[PDB]
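**Q** Following this message is one structure expressed as structure tokens.
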Amino acid sequence: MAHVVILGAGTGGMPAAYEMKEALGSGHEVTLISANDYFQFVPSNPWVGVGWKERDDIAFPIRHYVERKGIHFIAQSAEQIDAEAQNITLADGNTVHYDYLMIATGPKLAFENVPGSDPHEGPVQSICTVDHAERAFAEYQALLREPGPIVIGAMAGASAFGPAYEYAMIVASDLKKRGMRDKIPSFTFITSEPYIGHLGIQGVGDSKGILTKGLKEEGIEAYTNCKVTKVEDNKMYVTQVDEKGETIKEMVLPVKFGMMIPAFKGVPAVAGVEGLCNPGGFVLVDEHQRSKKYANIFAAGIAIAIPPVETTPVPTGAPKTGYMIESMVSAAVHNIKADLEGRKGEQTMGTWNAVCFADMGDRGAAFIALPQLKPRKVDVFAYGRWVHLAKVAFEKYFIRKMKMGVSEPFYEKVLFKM
Ligand SMILES: Cc1cc2nc3c(=O)[nH]c(=O)nc-3n(C[C@H](O)[C@H](O)[C@H](O)COP(=O)(O)OP(=O)(O)OC[C@H]3O[C@@H](n4cnc5c(N)ncnc54)[C@H](O)[C@@H]3O)c2cc1C
Ligand SMILES: CCCCCCCCCCCCO[C@@H]1O[C@H](CO)[C@H](O[C@H]2O[C@@H](CO)[C@H](O)[C@H](O)[C@H]2O)[C@@H](O)[C@H]1O
Ligand SMILES: [S]
Ligand SMILES: [S]
């Protein structure tokens, strides 16, 4: 009977495919469609960007692992979605009909917001994708051959601030390990955050003080409330505002090596569905992950819309992170299954939370924050070896699971208790 399509094979989409097939069984067709033929473990990208990891450590071909599970895989980008006819048009012009569609397309990296900021058009690189992280590293090596000013940070509208700090810190660390640090004219951190360690979540534990001291310790000069208007002639044009939005300065910073986390928007094939998304291209869903306009469209991951709780001097967004994403996936699968069986599924993603782990080498920083608005129930920022062991363990676990299959509540990791 019912044909369920999962669009996008990333952090939410890959497990979604397995969980979907596992829940529906042999009487239903599950098809996974994605723009790339390989899965990549995104949290490892910053390390790739500094050459501490290789593509081969963090990426692998999808086909065999999902097909052996009875899942169909189309390594093709969706270009157009007709929600009325329920047809997806692929890059190669073929079309795929669906009865249920689960959108897990992740972020469009919106380099267009800042002219000249695209990794291919200037010195400002990116570590959001393994492709980009490889490019970043390559440029980093050029920096090593001809030392120059470094600029790392997060654009206006960014939501993934952790990766910016992680990358700045591991770059400094790598520079030192190479006895190359003191050869750098200047190393500067530019962020749209209202203050250091805001992280798009109004700060967590002592994120402010600890990240502030960390940057200072590494001789990284830091500026907040910044937006970049353009990257041009290897200069970054920065405007810094006050709490009221008024300009308080403009800077022109030269860049030999740069990495700025861009704003995320929804991908075009999805943003292009009339009435499906908010103006940023994010899918508007109810608490059950069901599209508010189309009863047979669900969504999970960065792709869904989550309303802001704060309005910062420079536009910033709140991060969507792995544990909450899996919780969205789990609800979507349950609720589609319920549709395929009469009921309206009642499962939700649960309490909003942000969880992030960043490895520095032998130790790391991690935070856990919930719910979204303060006063919170848990508001922890921690640094230690346990964080490094956690991150290493989790990468290994997730990757193995993406090869072996996922049947169950993803975090039996909480069995290290029992
Ligand atoms: C650098 C970085 C580090 C991060 N580190 C952490 C971390 O340590 N911990 C944590 O919890 N979270 C982290 N996150 C955030 C979040 O967990 C990841 O961004 C996660 O990969 C998001 O999952 P997703 O499924 O929504 O999107 P993605 O993993 O990006 O997957 C989207 C998929 O859809 C595909 N796709 C897009 N458009 C189309 C289309 N039109 N047709 C077909 N396929 C398409 C893409 O190719 C991709 O496979 C990090 C994010 C970044 C950018
Ligand atoms: C992961 C979410 C956020 C992403 C940001 C990633 C960047 C993290 C880099 C910040 C590192 C800060 O740098 C570090 O601060 C901590 C905590 O105060 C250290 O360590 C300090 O606290 C504890 C444990 O928490 C130690 O065991 C220690 O002996 C003590 O000195 C400092 O010695 C300093 O080196
Ligand atoms: S995000
Ligand atoms: S993160």
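Backbone N, Cα and C atoms are what each Cβ position is placed from, and that goes for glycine too.
Pulled the feature table from Swiss-Prot, pasting it below:
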type	residues	note
ACT_SITE	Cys356	active site, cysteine persulfide intermediate
BINDING	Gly8, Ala9, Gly10, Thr11, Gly12, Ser34, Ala35, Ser77, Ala78, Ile302, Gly322, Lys391	FAD binding site
MUTAGEN	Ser126 to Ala	No effect on FAD reduction. Strongly reduced activity with decylubiquinone
MUTAGEN	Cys128 to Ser	No effect on FAD reduction. Abolishes activity with decylubiquinone
MUTAGEN	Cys128 to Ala	No effect on FAD reduction. Strongly reduced activity with decylubiquinone
MUTAGEN	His132 to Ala	No effect on FAD reduction. Reduced activity with decylubiquinone
MUTAGEN	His198 to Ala	No effect on FAD reduction. Reduced activity with decylubiquinone
MUTAGEN	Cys356 to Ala	Complete loss of enzyme activity. Abolishes enzyme FAD reduction. Abolishes activity with decylubiquinone
**Q** With an 8 Å cut-off on Cβ-Cβ distance and a minimum sequence separation of at least 6, pull the same-chain contacts of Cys128 (mutagenesis position), or say none.
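**A** Residues satisfying the criterion: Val42, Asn45, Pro107, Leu109, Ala160, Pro163, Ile261, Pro262.
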**Q** CA-CA, which of the mutagenesis positions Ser126, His132, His198, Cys356 lies nearest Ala78 (FAD binding site)?
**A** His132
**Q** Determine, using Cα-Cα distances only, which of these mutagenesis positions is closest to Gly322 (FAD binding site): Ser126, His132, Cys356.
**A** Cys356
**Q** Going through the recorded positions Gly10, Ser126, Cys128, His198, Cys356 in sequence order, which have a CB under 6 Å from an atom of ligand 4?
**A** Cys356
**Q** If you draw a 10 Å sphere on the Cβ of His198 (mutagenesis position), how many other Cβ atoms land inside?
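**A** Result for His198 (mutagenesis position): 21 other Cβ atoms within 10 Å.
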**Q** Look up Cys356 (mutagenesis position) in the DSSP assignment and reduce it to helix, strand or coil.
**A** strand
**Q** Can you tell me which of these mutagenesis positions sit near ligand 2, meaning the Cβ is under 6 Å from at least one of its atoms: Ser126, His132, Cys356?
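**A** Near ligand 2, sequence order: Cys356.
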**Q** Checking proximity to ligand 1 here: which mutagenesis positions out of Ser126, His198, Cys356 have their Cβ closer than 6 Å to it?
**A** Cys356
**Q** Looking at the mutagenesis positions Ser126, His132, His198, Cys356, which has the shortest Cα distance to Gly12 (FAD binding site)?
**A** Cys356
**Q** If I take the Cα of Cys356 (mutagenesis position) as reference, which of the binding-site residues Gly8, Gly10, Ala35 has the closest Cα?
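**A** Nearest listed residue in space: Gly10.
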**Q** Closest of the recorded positions to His132 (mutagenesis position), Cα to Cα, picking from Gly8, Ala35, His198?
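**A** Closest by Cα: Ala35.
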**Q** Within 10 Å of the Cβ of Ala78 (FAD binding site), how many other Cβ atoms can be counted across all chains shown?
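**A** That number is 25.
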**Q** Based on Cβ atoms within 10 Å, give me the single least packed residue among the binding-site residues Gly8, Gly10, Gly12, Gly322.
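**A** With the binding-site residues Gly8, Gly10, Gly12, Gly322, fewest surrounding Cβ atoms within 10 Å: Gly322.
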**Q** What residue among the recorded positions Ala35, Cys356 has the most other CB atoms lying within 10 A of its CB?
**A** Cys356
